[PDB]
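Novice: Sharing a structure with you now.
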Protein chains: 4
Amino acid sequence: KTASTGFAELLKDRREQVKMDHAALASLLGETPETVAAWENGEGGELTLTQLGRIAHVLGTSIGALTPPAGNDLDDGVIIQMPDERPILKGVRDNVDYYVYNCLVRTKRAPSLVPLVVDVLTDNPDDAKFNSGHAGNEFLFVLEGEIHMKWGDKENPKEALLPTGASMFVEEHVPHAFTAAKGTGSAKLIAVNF
Amino acid sequence: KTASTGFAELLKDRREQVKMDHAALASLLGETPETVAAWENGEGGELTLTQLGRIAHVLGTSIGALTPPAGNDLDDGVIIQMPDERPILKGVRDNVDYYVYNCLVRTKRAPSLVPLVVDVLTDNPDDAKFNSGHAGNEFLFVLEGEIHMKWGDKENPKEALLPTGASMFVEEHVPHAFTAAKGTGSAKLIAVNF
Amino acid sequence: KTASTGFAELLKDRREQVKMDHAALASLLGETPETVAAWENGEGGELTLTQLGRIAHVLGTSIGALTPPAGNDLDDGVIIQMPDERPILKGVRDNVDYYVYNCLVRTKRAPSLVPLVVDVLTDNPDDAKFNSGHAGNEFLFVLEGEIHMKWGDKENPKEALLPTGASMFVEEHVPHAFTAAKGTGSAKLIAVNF
Amino acid sequence: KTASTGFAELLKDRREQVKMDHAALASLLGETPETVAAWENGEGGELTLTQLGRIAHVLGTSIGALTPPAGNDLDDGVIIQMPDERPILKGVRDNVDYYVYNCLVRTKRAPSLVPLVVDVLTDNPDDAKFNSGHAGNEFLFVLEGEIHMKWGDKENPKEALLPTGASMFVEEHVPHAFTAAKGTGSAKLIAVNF
Ligand SMILES: CC[C@H](O)P(=O)(O)O
Ligand SMILES: CC[C@H](O)P(=O)(O)O
Ligand SMILES: CC[C@H](O)P(=O)(O)O
Ligand SMILES: CC[C@H](O)P(=O)(O)O
Ligand SMILES: [Fe+2]
Ligand SMILES: [Fe+2]
Ligand SMILES: [Fe+2]
Ligand SMILES: [Fe+2]
């Protein structure tokens, strides 16, 4: 569905549930009832983010509540990604090639799902670079080599030396950091954020 | 919070969780990395609904996921409405004054909460006008008089004669209709959609 | 649905999603595979709360996850309560008849919905008795008289004199207290927790 | 927390939100007010599943609502699993060694997370054995060899030959089946249910 059509149907839904008519709503917004009716007819495409903010406010709700869901990109409930179409993204922390993100399949039917094959470039734990924790839990699996894992307080953290085949879970907002085992050059792991 | 600032922070959050940088994102959108950086700096206010649709799509998520929540209009967790500031809205079904909606307090911290004092104008059950059911459950309480309630199939519905003080619950999407008891003139009830 | 049958189906579901068979599960619990199979066949009725605790633990989940939902008590999506079948419950704070709760309709399809007609017995604000705030938001409507509302810090609270017909919203965990307006004897309000 | 203590605190919470006192609740259950008070004091451990069913019913809610959450087994937000402590479970479909499940790390803070390394034993697509779809989405990654994937209608399904390194997503309730590519002997993949 388009932003316009989704908005058109949801706006009408919301307007009706708070008992307003085109006239009533048009008044609170300083618009004409025809304008409002136009939106409800799919002509809202050029409304600005700020204007959408006002409409949501007047309807005592959020912009998200008035916009359609992510959408559906599945092929009969499935979506596949070949190994050569994986987007690559160099990760840099403190002007260093820390990670290399090879992005796996993603779908608008589960936006929070972000699976990655991560090349861990550095192999000096003492130079581990912490992220500040992030929303969503994360599942990890060591694909190759040994990983030196660090989590918690970046000043005084807990650590773990993980052999190939190990698997771990990091709750959301828990700060963590990885490097390959001391001197082993590099390691590789699968990270699934969900 | 504004639409612009909320968008700016959420866009950055999302861009980072799918591992893209300004360059990567700017490319999929056919924009310049400076443009994207501008959005992330609160300058997205004039983006159109349709453009927001594209950005969401490229980031494999929804517009709602990139926009801030409804907002907070409470006064230390509370919000009050005096009886004279209630918005009134005449309800018309089949060119008739069916209901009269007196809207009670609402808050952006619970958008689905829509409480109403409803004047039931007609008193001829045989002329009951059905709504087609709606999202969200609804709690009813008969404030004055007797209500003749109808729900289910509008062709062959179930009925109930409700005395003052009665209370009922209607699950979402269950079509219903009300009128005052046969010949009793009018009735009044409290309807709380949540 | 029964506790036994719901448990039987959900236990099997969970056992299968963690890839265990009767033997595997029976082992972690110190039971025989036949015992486990019995549970999955509706014979778990006499399992104790503590035993259910162990089963949940071994299956790394909660007891709730292994038990059926509240159930359905609706009559085609609706449930009605006549004014004379309302359960009455005297409310006492500091050995005083503070409130009188007349409980309205409730349903297992929305357990959090607790609507009440509350008789406010005291009319001395200075003797207001605070609750410590509670889970779930609450919608209030003054049915009769004047209410003296208090919320926030019980040591230094905010106040509001509410006329008949006023409506208010109290967010969850916000401590509040009510009495009838100073010297007006008593008042009455509708309180809907959802 | 224990089943007993969690129940004790939640029962009290629920009893209070529906305005009942020990006497009122004890009456609907055919128990003594002291009995009820005992439960609220952690002595409910021996209550049977069926009895818990009644208590939930009387309180118009679910057993889950009266029992504590799964619990917390993390070590400062993290939990690790070494490759040799992975529980193994042979998978059999039609009296054949179809799969071999090597279970990875799991946590009570995300019960729906069930990650597995799956050895795909058969390599004859024509003999693919379908599951009937299951709750929860699933992320797959081909670890070794080639997988012949099948999903949808088991009578007339869609197929995909997946090379090592491919990744896929299967929405919940979509029936699927895997085997190694025709004649290639065996394959191995990572399956993450969340
Ligand atoms: C293995 C990748 C890490 O979890 P990130 O969330 O990118 O810091
Ligand atoms: C009393 C008003 C009815 O519930 P509606 O939802 O407007 O049809
Ligand atoms: C009117 C009753 C109050 O809201 P309580 O939640 O009982 O303190
Ligand atoms: C790869 C394993 C399958 O997805 P299952 O859910 O076990 O049938
Ligand atoms: Fe991470
Ligand atoms: Fe309605
Ligand atoms: Fe309250
Ligand atoms: Fe599966």
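Using the numbering of Swiss-Prot, the residues shown for chain A are 5-198, in order.
Cβ atoms here come from the backbone N, Cα and C positions, even for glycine.
In case it helps, Swiss-Prot gives these features for our protein:
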type    : residues                                                                     : note
DOMAIN  : A:15-70                                                                      : domain 'HTH cro/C1-type'
MUTAGEN : A:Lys23 to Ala                                                               : Abolishes (S)-2-hydroxypropylphosphonic acid epoxidase activity
BINDING : A:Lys23, A:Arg97, A:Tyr105, A:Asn135, A:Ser136, A:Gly137, A:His138, A:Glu142 : substrate binding site
MUTAGEN : A:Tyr105 to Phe                                                              : Abolishes (S)-2-hydroxypropylphosphonic acid epoxidase activity
DOMAIN  : A:136-196                                                                    : domain 'Cupin type-2'
BINDING : A:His138, A:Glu142, A:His180                                                 : Fe cation binding site
MUTAGEN : A:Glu142 to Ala                                                              : Abolishes (S)-2-hydroxypropylphosphonic acid epoxidase activity
Novice: Cα within 10 Å of A:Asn135 (substrate binding site): which of the recorded positions A:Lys23, A:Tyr105, A:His180 qualify?
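Specialist: Those close enough are A:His180.
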Novice: Counting distance between Cα atoms, which of the recorded positions A:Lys23, A:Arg97, A:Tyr105, A:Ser136, A:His180 is nearest A:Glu142 (mutagenesis position)?
Specialist: A:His180
Novice: Of the recorded positions A:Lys23, A:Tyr105, A:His180, which one sits closest to A:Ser136 (substrate binding site) when you measure Cα to Cα?
Specialist: A:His180
Novice: How many of the residues that make up the domain 'Cupin type-2' (A:136-196) does DSSP mark as helix, as strand and as coil?
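Specialist: When I sort the residues of the domain 'Cupin type-2' (A:136-196) into the three classes, I find 0 helix, 34 strand, 27 coil.
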Novice: Other than its own, how many Cβ atoms are within 10 Å of the Cβ belonging to A:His180 (Fe cation binding site)?
Specialist: 23
Novice: Name, in the order they occur in the sequence, the residues of the same chain whose CB lies under 8 A from the CB of A:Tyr105 (mutagenesis position) and which sit 6 or more residues away.
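Specialist: The answer is A:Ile92, A:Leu93, A:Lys94, A:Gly95, A:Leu120, A:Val121, A:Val122.
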Novice: Quick one: which of the recorded positions (A:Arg97, A:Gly137, A:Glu142) have their CB closer than 6 Å to ligand 5?
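Specialist: Listed by sequence, the hits are A:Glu142.
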Novice: Tally of helix, strand and coil residues over the domain 'HTH cro/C1-type' (A:15-70) according to DSSP?
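Specialist: Within the domain 'HTH cro/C1-type' (A:15-70) the tally stands at 40 helix, 1 strand, 15 coil.
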Novice: Determine which residues of this chain, when A:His138, A:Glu142, A:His180 are set aside, have a Cβ within 8 Å of the centroid of the Fe cation site's Cβ atoms, and list them as they appear in the sequence.
Specialist: A:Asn135, A:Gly137, A:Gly140, A:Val174, A:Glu176, A:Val178, A:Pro179, A:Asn197
Novice: Report the member of A:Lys23, A:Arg97, A:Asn135, A:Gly137 (the recorded positions) whose C-beta atom has the most other C-beta atoms within 10 angstroms.
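Specialist: Of the recorded positions A:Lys23, A:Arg97, A:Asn135, A:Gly137, the highest Cβ count within 10 Å belongs to A:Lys23.
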Novice: What are the non-local neighbours of A:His138 (substrate binding site), defined as same-chain residues 6+ apart in sequence with CB under 8 A from its CB?
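Specialist: Set apart from A:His138 (substrate binding site) by at least 6 residues yet with Cβ under 8 Å, we have A:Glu176, A:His177, A:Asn197.
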Novice: Fewest other C-beta atoms within 10 angstroms of its own C-beta: which of the recorded positions A:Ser136, A:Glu142 fits that?
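Specialist: Counting other Cβ atoms within 10 Å of each of the recorded positions A:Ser136, A:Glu142 gives the minimum at A:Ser136.
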Novice: What subset of the binding-site residues A:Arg97, A:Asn135, A:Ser136, A:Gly137, A:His138, A:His180 has a Cβ sitting under 8 Å from a Cβ of chain B?
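Specialist: Only A:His138 pass the 8 Å Cβ test.
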Novice: DSSP secondary structure for A:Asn135 (substrate binding site), reduced to helix/strand/coil, please.
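Specialist: Coil, per DSSP.
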Novice: Among A:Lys23, A:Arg97, A:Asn135, A:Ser136, A:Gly137, the recorded positions in the record, which have a C-beta under 6 A from ligand 1?
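Specialist: From A:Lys23, A:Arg97, A:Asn135, A:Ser136, A:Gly137, counting a Cβ under 6 Å from ligand 1 as near, the near ones are A:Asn135.
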Novice: Here's one to test understanding: among the binding-site residues A:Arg97, A:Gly137, A:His180, whose C-alpha is closest in space to the C-alpha of A:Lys23 (mutagenesis position)?
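Specialist: Sorting the binding-site residues by distance from A:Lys23 (mutagenesis position), the top entry is A:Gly137.
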Novice: Helix, strand or coil: which one is A:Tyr105 (mutagenesis position) in, per DSSP?
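Specialist: Looking at the DSSP assignment, A:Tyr105 (mutagenesis position) belongs to a strand.
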Novice: Max CA to CA distance in Å over the substrate-binding set A:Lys23, A:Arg97, A:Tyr105, A:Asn135, A:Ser136, A:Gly137, A:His138, A:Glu142?
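Specialist: Comparing all Cα pairs, the maximum is 53 Å.
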